[PDB]
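Please read the structure below before turning to the comments.
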Amino acid sequence: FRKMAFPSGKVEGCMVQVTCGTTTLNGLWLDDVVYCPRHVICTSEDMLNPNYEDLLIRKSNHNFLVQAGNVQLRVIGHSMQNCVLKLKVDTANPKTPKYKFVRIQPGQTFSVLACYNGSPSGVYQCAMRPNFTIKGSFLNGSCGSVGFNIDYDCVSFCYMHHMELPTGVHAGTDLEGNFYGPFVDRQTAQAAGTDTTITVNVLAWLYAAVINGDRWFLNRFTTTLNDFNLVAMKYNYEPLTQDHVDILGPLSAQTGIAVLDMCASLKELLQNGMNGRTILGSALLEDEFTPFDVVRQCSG
Amino acid sequence: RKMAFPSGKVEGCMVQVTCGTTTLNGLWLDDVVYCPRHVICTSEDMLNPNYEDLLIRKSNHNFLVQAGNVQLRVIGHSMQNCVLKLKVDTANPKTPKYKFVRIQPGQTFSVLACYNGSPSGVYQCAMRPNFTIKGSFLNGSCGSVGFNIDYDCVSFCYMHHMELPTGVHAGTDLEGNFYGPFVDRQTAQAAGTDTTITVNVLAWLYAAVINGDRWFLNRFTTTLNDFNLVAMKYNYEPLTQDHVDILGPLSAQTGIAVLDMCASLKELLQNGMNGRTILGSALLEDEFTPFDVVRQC
Ligand SMILES: *[C@@H](O)[C@H](C[C@@H]1CCNC1=O)NC(=O)[C@H](CC(C)C)NC(=O)OC[C@@H]1C[C@H]2C=CC[C@H](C2)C1
Ligand SMILES: *[C@@H](O)[C@H](C[C@@H]1CCNC1=O)NC(=O)[C@H](CC(C)C)NC(=O)OC[C@@H]1C[C@H]2C=CC[C@H](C2)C1
Ligand SMILES: [Cl-]
């Protein structure tokens, strides 16, 4: 299995740069609106303790430099929605794809198009951790880079990048500007909660192992969902939700292994360890492949 | 993090190519479509295909090329080694600036995996020392290409042709010459003994340091030759002075002499990771080049 990103072209066609003063970051140009992090209006000194509403009242449309490459897009309106700026421009992006704004759940994966000065640098797959951080590769000027999934023809944007935490991980918002997790866009010390293992993805990985004929860990027991959740939490694994049980439905049907039987198999791996064996060539259980990612790669 | 080049410039070049009951992908640059020649085979032909003889018996109209909902008319066809070149009457407006390159083992590239001429995913691969690649390719992925982007220029280096019994993959450059001792015939083929790309393991240990992780370092040092003796023992490629040079900037940046990192890698090989992990992995990663790590740092 590989970490496999979505093709990025449909998103590349939407990246622009947004500058205020000498503060430059990236924006997302969809139809006649550009979306970007609101701290573009901050001087580096204002980031320490910004009053965004006051900062914004001092701004006019003509204080915003929006460029696709080096071609300026005239700003004709601006508003602030949570932690994102919406800049109305006078040109509809002819490369706008079919798109959606979605708020993802911890455990879900997405591709990130890392951009600098409105130019794509690279694409990679990230998982949203249960503590609402992502382990990204973001440098200065990467803010406004977005994360997304592609379903059929439709780009679902789920992430816009805003900041790095002391520990090196990254935090950001959905495309309505609501942070994932207990973070704020202020240049202050913030800590993410202790992280946990993404149980639904580990289960997906076990199903993947079975599909490929590696199935020594299947046992003859089952569990209730509640009993499993209480045990898993003792090993710093996330509890399963009803939605998690549902999204494993296709892999369960493909293999004929009921979700709760697989949970019972995982519980035994947690309680007794691997006893020296490997699964898919690894002694570690992988938690950054969703049930969709497994399907994607095993038949796409 | 394992980071691929943005794939947009390549997506605008992928088409579907069909001959008979066989469909795979082609690469449309200017007025030419490049694709694997085994698209002209049938099940029978699979096993010992005499390609020049199968090709002379095809007409331009035996090739159905589709770019989206639009059929492109084939006005001419020739074969260069294991790739078919289909001339079409329409030029691709989305053709990027591009070059064809043949890469060295240990170099990396991005793959755009396609099916029916439509992009499915993008990921980073390295040309293994035994000239396989550890890809994610299914039925219908042939004609998918690998590439690097420098400036606005796409350097195509790989076109996909086959899977081996071990699950790894083989293919050609865009001149149609295989990497490695493989042949486009439907048979089970083994590769040479794979070895680990040592300069890339070292680049990736420097990456772990640059990200605050240094549990594997040590006070020891080694000579180049003494390190290479140990490397070879564990089926690692030897490290050349040019590799050492190439590693300079990462050495300077971290203040860790190349040969000190070699001494760290030696310790890891002889003792193992003893449970610990590096940049998230229980195994030494060898598919980041020094340039890869640098660009991302
Ligand atoms: C995009 O503008 C930029 C991207 C950062 C820079 C390097 N890596 C990233 O992900 N975002 C910022 O600079 C943030 C702006 C504020 C208004 C949210 N600030 C930020 O991420 O600070 C990084 C800190 C600096 C310092 C203080 C506390 C924790 C660490 C040390 C990291
Ligand atoms: C593209 O047409 C296709 C891509 C393959 C299929 C599955 N994964 C891939 O990467 N290429 C082919 O099918 C090859 C065509 C020949 C003419 C070169 N053949 C091929 O890849 O065969 C796979 C071998 C043989 C077969 C039988 C035993 C072991 C495996 C299945 C490996
Ligand atoms: Cl003809």
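Residue numbering in chain B adheres to Swiss-Prot, whereby the residues present occupy positions 3267-3563 in order.
When the header is checked for method, it gives X-ray crystallography, 1.7 Å.
Yeah, the Cβs are placed from backbone N, Cα and C, and that goes for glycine too.
Take the CB of B:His3304 (active site, for 3CL-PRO activity) and look out to 10 A: across all protein chains shown you find 22 other CB atoms. According to Swiss-Prot, the active site, for 3CL-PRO activity annotation covers B:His3304.
There are 25 other Cβ atoms within 10 Å of the Cβ belonging to B:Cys3408 (active site, nucleophile). Summarising the annotation, Swiss-Prot assigns active site, nucleophile to B:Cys3408.
The Cβ of B:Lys3353 (variant position) lies under 8 Å from the Cβ of B:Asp3297, B:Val3298, B:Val3340, B:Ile3341, B:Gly3342, B:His3343, each of these being in the same chain and 6 or more residues away along the sequence. Here Swiss-Prot describes B:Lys3353 to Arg as a natural variant; the accompanying note says: In strain: Beta/B.1.351.
For the naturally occurring variant B:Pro3395 to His, Swiss-Prot gives the following note: In strain: Omicron/BA.1, Omicron/BA.2, Omicron/BA.2.12.1, Omicron/BA.2.75, Omicron/BA.4, Omicron/BA.5, Omicron/BQ.1.1, Omicron/XBB.1.5, Omicron/EG.5.1. B:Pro3395 (variant position) carries neither a helix nor a strand DSSP state and counts as coil.
Reduced to three states, the DSSP call for B:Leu3468 (variant position) is helix. Here the residue is the original one, but Swiss-Prot notes a natural variant at this spot, B:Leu3468 to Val: In strain: Zeta/P.2.
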Could you round the CA separation between B:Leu3468 (variant position) and B:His3304 (active site, for 3CL-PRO activity) to a whole angstrom and send it over?
-> 39
How long is the line from the C-alpha of B:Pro3395 (variant position) to the C-alpha of B:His3304 (active site, for 3CL-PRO activity), rounded to the nearest angstrom?
-> 25
Do any of the recorded positions B:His3304, B:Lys3353, B:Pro3395, B:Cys3408, B:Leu3468 touch ligand 2, in the sense that the CB is under 6 Å from one of its atoms?
-> B:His3304, B:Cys3408
Between B:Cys3408 (active site, nucleophile) and B:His3304 (active site, for 3CL-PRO activity), what C-alpha distance do you get in Å?
-> 9
Secondary structure at B:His3304 (active site, for 3CL-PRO activity) (DSSP, helix/strand/coil)?
-> helix
Could you tally the C-beta atoms, other than its own, that fall within 10 angstroms of the C-beta of B:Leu3468 (variant position)?
-> 28
